[PDB]
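Everything below concerns the one structure shown next.
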Amino acid sequence: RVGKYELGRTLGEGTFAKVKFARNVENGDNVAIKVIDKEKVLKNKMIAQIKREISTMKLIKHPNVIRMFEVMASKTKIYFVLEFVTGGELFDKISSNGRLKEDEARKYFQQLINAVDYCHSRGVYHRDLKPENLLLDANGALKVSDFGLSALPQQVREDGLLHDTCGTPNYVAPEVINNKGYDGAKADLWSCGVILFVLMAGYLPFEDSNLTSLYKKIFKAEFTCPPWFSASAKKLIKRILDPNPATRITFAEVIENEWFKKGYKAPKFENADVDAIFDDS
Amino acid sequence: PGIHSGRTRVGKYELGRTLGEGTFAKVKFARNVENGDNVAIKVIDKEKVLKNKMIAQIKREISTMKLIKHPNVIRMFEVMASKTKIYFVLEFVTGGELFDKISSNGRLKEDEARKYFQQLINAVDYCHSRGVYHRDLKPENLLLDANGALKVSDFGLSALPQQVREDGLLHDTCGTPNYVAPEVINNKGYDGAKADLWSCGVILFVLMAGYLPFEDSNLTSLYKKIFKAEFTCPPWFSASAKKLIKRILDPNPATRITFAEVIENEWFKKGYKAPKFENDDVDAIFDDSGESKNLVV
Ligand SMILES: C[C@H](CCC(=O)NCCC[N+](C)(C)CCCS(=O)(=O)[O-])[C@H]1CC[C@H]2[C@@H]3[C@H](O)C[C@@H]4C[C@H](O)CC[C@]4(C)[C@H]3C[C@H](O)[C@@]12C
Ligand SMILES: C[C@H](CCC(=O)NCCC[N+](C)(C)CCCS(=O)(=O)[O-])[C@H]1CC[C@H]2[C@@H]3[C@H](O)C[C@@H]4C[C@H](O)CC[C@]4(C)[C@H]3C[C@H](O)[C@]12C
Ligand SMILES: C[C@H](CCC(=O)NCCC[N+](C)(C)CCCS(=O)(=O)[O-])[C@H]1CC[C@H]2[C@@H]3[C@H](O)C[C@@H]4C[C@H](O)CC[C@]4(C)[C@H]3C[C@H](O)[C@]12C
């Protein structure tokens, strides 16, 4: 046993991190418990940011963000307890049934933008948003995974789980491909825009069998919207997928956008020590 | 079974609704009106297909796959064509994707992983012996029948450019680097057999480990790991399995183990039982078939 949590099967076991299924004995909620090497994260250059973002994600409750229930530590380990959802991955709808209708795409896009924008407002940037982070609960609501956790060092992100993405480079903004540092908000917004493209088209905007030509297209944002895209959706997508992060549209501008505001009901919800986030207890 | 006057018709197949749509290709359900068989039909713009410098290789590989019947290869039953479309008539399977097991239960036991690997290696080597190279092996091509037997998809079709093939179902233009051999990433993957073998080794790794041998959120680090074949086998891998995987994941295709040598590897041969199974006009593969249509619709 571990905490108020009863353990189930091992989901993955990487070298410095591992993930177990569990349930909360007090309420029966499904969770996953990630156990990671403590010194690997303590030694890391960006530890103060890690501590800050993780401490923040503990506090955040947004209806469209995966909950981080607990964060505890041993002398050698850090434990994370994360909400486990049962509706699968959002992109499964495309694998099984092709592109989504515009209204269903816009709905998920609204949940996504609001959740991402909310985390940004609390100083937390994903920086590696991929379709595999777009999960669905029993009722079909979007739950975005890995905010905060994505800030951990690579060797601890290798946690024994299968992580592949169809069309990986598509979701990474040109400035993230090419540069060491970058703006987190603009990098996340690029990812969201590609996600929206795929939901509405059923296929990736950037492709080429030739890798040099593929990355050339990404850096110029050379892509083509299919004919079923509306004029207003195409125009918003082209502003989001601006290959220059200096001129790329802002989240605030996306939220004010006429296409975006269609059927848009901002969700009503409420959300009302850092250095000691990983010490023993 | 009944021909349905209000449905589209090609050969003995009646076409149903569109499942997926790409720019040049669509996928529809269809059914054989003679015997009730349900199939999937990929319909692709004919001019787009023909106007390619690789059309000869495409006709050859599609012609071969149409004739192949392997227990671990998805069947291509028929190819028909109109003036403007090519119809590839393909087998459905019900068991989903192989990696679904992993994605839910993590790694498989050594014996079960070795079983799927034997199935994969046999099918791929079989197609190689007939001159067909896949070159695009990835999780999306590893399907399962109701018996839970592996069925490899896209042999033959993978010869088409991914952009022409793209059907709006998230598999054709994936181009995921994690499954791709370093020489192929480097635009020098001449030996198609060694390139497919690398992918198969990455697949074996995932089944036994539950995760990818090369992964990184940083694209530069990812490609670097691939070119150097920098990876670590988990501690539960046996000495023999580790020995084989390291021979497969050799980033020099020249020194990389061959398909034939894998088949004779002592670990691969464990419980191994090769399949017991059977067994122009190539140029005309895509000619207008003159198949009856339904003129109502
Ligand atoms: C030029 C860009 C970006 C490289 C980069 O920037 N990598 C380091 C960034 C991250 N760091 C934090 C480590 C920065 C280091 C600190 S510093 O600030 O000092 O940079 C990189 C990103 C991925 C690279 C691919 C591989 O080459 C080879 C590959 C196959 C063929 O062969 C050619 C094509 C292809 C697809 C290439 C495309 C791309 O065009 C390259 C060159
Ligand atoms: C990959 C799967 C979704 C796909 C899926 O399918 N999940 C299992 C169910 C399989 N089924 C039994 C339903 C299929 C058979 C039924 S059938 O009727 O089809 O036969 C999803 C669902 C829950 C997700 C985890 C949790 O969020 C907690 C945690 C959050 C972190 O941030 C990232 C890590 C971690 C461990 C997440 C990883 C991953 O993202 C999980 C496993
Ligand atoms: C993504 C799914 C597997 C996962 C899944 O979703 N499994 C649910 C099974 C449900 N059914 C049994 C009713 C059949 C599917 C109905 S569905 O709702 O999925 O349309 C797999 C299993 C069968 C696969 C197709 C066939 O190989 C024929 C053809 C081969 C070409 O090379 C590539 C194109 C095509 C159309 C393939 C596309 C895709 O790769 C399919 C749908």
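Residue numbering in chain A adheres to Swiss-Prot, whereby the residues present occupy positions 27-298, 304-312 in order.
Determined by X-ray crystallography, 1.9 Å, according to the entry header.
Cβ atoms are placed via backbone N, Cα and C, with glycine included.
Under the heading ATP binding site, Swiss-Prot lists A:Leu37, A:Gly38, A:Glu39, A:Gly40, A:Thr41, A:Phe42, A:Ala43, A:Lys44, A:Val45, A:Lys60. Taken from Swiss-Prot, the feature active site, proton acceptor applies to A:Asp154, supported by sequence analysis. Annotation of the mutagenesis experiment A:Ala199 to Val in Swiss-Prot: In lks1-1; enhanced sensitivity to low K(+).
Overlay of Swiss-Prot feature records on the structure.
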residue	record	Cβ neighbours (10 Å)
A:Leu37	ATP binding site	24
A:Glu39	ATP binding site	21
A:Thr41	ATP binding site	15
A:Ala43	ATP binding site	25
A:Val45	ATP binding site	22
A:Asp154	active site, proton acceptor	20
A:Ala199	mutagenesis position	27
Original post:
Near A:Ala199 (mutagenesis position), which of the binding-site residues A:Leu37, A:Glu39, A:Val45 can be found within 10 Å, Cα to Cα?
Top reply: none
Subject >> Chain-mates of A:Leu37, A:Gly38, A:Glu39, A:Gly40, A:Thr41, A:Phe42, A:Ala43, A:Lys44, A:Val45, A:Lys60 with C-beta within 8 Å of site centroid, ATP >> reply: A:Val61, A:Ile62, A:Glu184, A:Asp185, A:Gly186, A:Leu187
Original post:
Out of the recorded positions A:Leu37, A:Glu39, A:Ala43, A:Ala199, which are near chain B, with a C-beta less than 8 A away from one of its C-betas?
Top reply: A:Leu37, A:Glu39
Original post:
Which of the recorded positions A:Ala43, A:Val45, A:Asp154, A:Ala199 have a Cβ less than 6 Å from any atom of ligand 2?
Top reply: A:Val45
**OP:** State the Cα to Cα distance, in Å, between A:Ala43 (ATP binding site) and the residue listed as 'active site, proton acceptor', rounded to an integer.
**Re:** 19
Subject >> Nearest-integer angstrom distance between the alpha carbons (Cα) of A:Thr41 (ATP binding site) and A:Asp154 (active site, proton acceptor) >> reply: 21
